[PDB]
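Enquirer: Below: one structure in structure tokens.
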Protein chains: 6
Amino acid sequence: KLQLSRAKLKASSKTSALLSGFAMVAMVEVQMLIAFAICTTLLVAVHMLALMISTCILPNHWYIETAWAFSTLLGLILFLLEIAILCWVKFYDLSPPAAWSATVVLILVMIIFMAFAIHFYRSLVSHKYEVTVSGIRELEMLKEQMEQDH
Amino acid sequence: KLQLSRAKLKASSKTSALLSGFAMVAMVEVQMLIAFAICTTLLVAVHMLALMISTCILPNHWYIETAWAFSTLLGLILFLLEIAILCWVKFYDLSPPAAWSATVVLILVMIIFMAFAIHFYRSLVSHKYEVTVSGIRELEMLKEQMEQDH
Amino acid sequence: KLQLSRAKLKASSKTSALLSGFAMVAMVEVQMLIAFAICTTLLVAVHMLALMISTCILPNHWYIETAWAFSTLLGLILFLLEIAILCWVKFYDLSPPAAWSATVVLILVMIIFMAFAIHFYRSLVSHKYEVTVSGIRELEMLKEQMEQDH
Amino acid sequence: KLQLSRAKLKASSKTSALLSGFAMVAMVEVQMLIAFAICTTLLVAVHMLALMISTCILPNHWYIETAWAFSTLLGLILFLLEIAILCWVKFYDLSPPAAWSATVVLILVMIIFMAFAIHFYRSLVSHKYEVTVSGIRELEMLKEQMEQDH
Amino acid sequence: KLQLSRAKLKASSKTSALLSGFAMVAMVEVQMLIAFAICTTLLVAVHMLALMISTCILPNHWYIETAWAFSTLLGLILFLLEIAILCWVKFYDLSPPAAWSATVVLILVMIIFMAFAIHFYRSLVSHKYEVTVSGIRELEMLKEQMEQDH
Amino acid sequence: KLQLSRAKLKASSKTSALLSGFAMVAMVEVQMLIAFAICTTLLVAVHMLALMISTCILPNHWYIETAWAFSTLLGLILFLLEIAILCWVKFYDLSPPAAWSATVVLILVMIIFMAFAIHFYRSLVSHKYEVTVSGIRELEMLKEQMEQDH
Ligand SMILES: [Cl-]
Ligand SMILES: [Cl-]
């Protein structure tokens, strides 16, 4: 609980900062259509907040960890999505097919990540159930073997 | 306060620096309306102050730690606010639906930070009240248990 | 697997963030033909992936370490490839030998890495075969000599 | 001197470097009147100096240490001053009140820095006087208590 | 040999990455002739590759330390050369005397540093050989003095 | 040599790299006359050199430490010099007096640092010689107490 809270939050901050500033530089460049700025700014919302957690942890009841986790998750999500939209906007007035194919090849791999991630979430719950089952069974055999020695 | 003085203060500096300089690159691109530059400049001022904190605590009255904490809070707050104004002014005279919807999501996320922050403030009151109350009661039970053998 | 996950995961974040954002600045610059932005987006997507892994080890189930390795590997590989494509686009309308020779000399460095990589794959085969052979043999002579006193 | 030699000096280098370089990028953007370049470049001079000390402490001394301290403080003051002048010059032919009102909000915080800084300057020296006083009194009373043992 | 593998890999990666990406920013700036972009990108191949080494150390074939060494040397060499070519090309259609004279003062320093580095190659071989000499000789005198009483 | 090998050498490299890349960005700006590009590239030479020294300690040649120290010093000097020359050109086609007064105030502070640095350099020599004096006195009394008491 401690070594991961310090170690992960130490280095996550760097990521958050670079995404803040580099998505920032991404914004100020005219040299979808409207929702782009929405997505990027909501990104800045997610990373700004998760780093605000990176400030809150002086005293450091386990939900706060998961809140930090899903925060960073959404951070990486919106960063990837809106930079894809940057590959979108860069190729608009000189081509309009490149960007479509961009999201068409990559977002498929997004759904790939969602797929494998939910696979191993269910693997954690499933092995929790299996470990609980076999452990409970061993506890029962211990109950009988203990009942012999009375 | 001290182990947190090393752990948190080690990491604050990077955030302050990158937000300062990348806020610089944010400023210089013309190739509300007037208060934007003001907001950015006070923002970068606050981050400068937080850096002065990152140097000031060398020889080692704990409120100064809180000064760094909520000072930094204003740091990321003003950063998000001013990037909201960047999507605002940068895409204002070239579109008016992108930036409007931007602030429509951003004012929502400011209310998100205030909301969740007061939420977990109140949660601190909740588990502090239950655990503290049971503590006072248990201390009374220790008083009775001591009075029994008199 | 443990200490290497903390040290390697500790340092990978820097690579992912810097190459991601610096490729970002690469994007918004016009001052193959269409698929370039796609390739860059898969690159920064991959470094994003290695970063999401850099957060993922909270619940921690051992393939993920090597998956992290493949993430960063693809990160530097594709970063090289896309900067090669940057020298492609930058030296196309002002020369056609510079960029051609660019990709033609860098793909050679690809064949360099595949060559040395499969070589040291075979070297791992060398220590695996020799260690396995000597271990099995000493176990065999020890097996007969042990059977003498049985 | 030593434990603080680790704590402050480990982190100072990164901040000094990033403020130096992004002040560099700060220079090149036209897309008071003359003293701007003086203030900004003099800032970069002071922070360059702070890096010179941040390298100099090899033999591992509070005279020169305090000299570094005032160097860095004055450095950050110059940072805020010249970045205010950057927000000034970048927006000159497009408003003269926006940046003016900026300084109207900033100079308040200038006197804020001097105000809080001197408040805890003389208050800290005052608590030094209290500690010295209590020390002299307790040691003298210990002398009288020794006269009891005559 | 090992402490440099851990500590040096900790710190070298940061610099190498920054120079890789900042070489990217080096690319998109015009606002020999053709082989330049190849040279910079192949440099990024060298630092990218050395970063792949910085990933390879999960189990931690001991020459790989030396591969890290000459990899890093070639990295910084190519960096200096290609930035010299940037100082060339940025000021080419706007001057032809500045950068030429630049190389006139600097490439001499190229042979200066390669020269001194190989100088201390000669010194390292000389004093390592000298230590071996003192060992063999002292072994001879001690060998005779012990050999009399055998 | 050891505590500094971990201490100063651990952190200085980061700054050196930042100055390399950000001086690179310094070059590419057309908005003295010729020696500018020379100075910036020579800066990149010195900082590259300091990085090569910070890499050399793989076999673990102690003069190289002092070469590294003066290397980093010269690095920061040259960085300041060429960014000063950019503050020159930024105020070249729109004014020529501001930057003049800037450099005239900065070179004075350069000679300030050189001046006091050699001042208390000589004081360091003074405490070395004086420490030798007190050592001589205690050693002389040790000589009398030694051979006199035989
Ligand atoms: Cl660090
Ligand atoms: Cl560290």
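So for chain F, numbering is Swiss-Prot's, and the shown residues are 150-180, 191-219, 241-330, in order.
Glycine is treated like the rest: Cβ placed from N, Cα and C.
Quoted from Swiss-Prot for the published mutagenesis F:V174 to A: Constitutively permeable to Ca(2+) ions in the absence of Stim. Looking at Swiss-Prot, the entry for mutagenesis of F:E178 to Q says: Impairs store-operated Ca(2+) influx. While the structure shown retains the original residue, Swiss-Prot records the mutagenesis experiment F:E245 to Q with this note: Decreases store-operated Ca(2+) influx. Recorded in Swiss-Prot as a mutagenesis result, F:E262 to Q carries the remark: Impairs store-operated Ca(2+) influx.
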Enquirer: What does the Cα distance in Å come to between F:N219 and F:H241, when 21 residues between them are unmodelled?
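Expert: With 21 residues missing, F:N219 and F:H241 have Cα atoms 8 Å apart.
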Enquirer: Going by DSSP, give the three-state secondary structure for F:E178 (mutagenesis position).
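Expert: The three-state answer is coil.
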Enquirer: Where the model skips 10 residues between F:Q180 and F:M191, what's the CA-CA distance in Å to the nearest whole number, could you check?
Expert: 15
Enquirer: By Cβ count within 10 Å, point out the most packed of the mutagenesis positions listed: F:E178, F:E245, F:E262.
Expert: F:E262
Enquirer: What's the CA to CA span in angstrom from F:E262 (mutagenesis position) over to F:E245 (mutagenesis position)?
Expert: 26
Enquirer: Whole-number Å only: compute the distance from the Cα of F:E245 (mutagenesis position) to the Cα of F:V174 (mutagenesis position).
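Expert: Between the alpha carbons of F:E245 (mutagenesis position) and F:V174 (mutagenesis position) there are 29 Å.
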Enquirer: Can you count the other CB atoms that lie within 10 A of the CB of F:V174 (mutagenesis position)?
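Expert: The answer is 20 other Cβ atoms.
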Enquirer: Can you tell me the three-state DSSP label for F:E262 (mutagenesis position)?
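Expert: Reduced to three states, the DSSP call for F:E262 (mutagenesis position) is helix.
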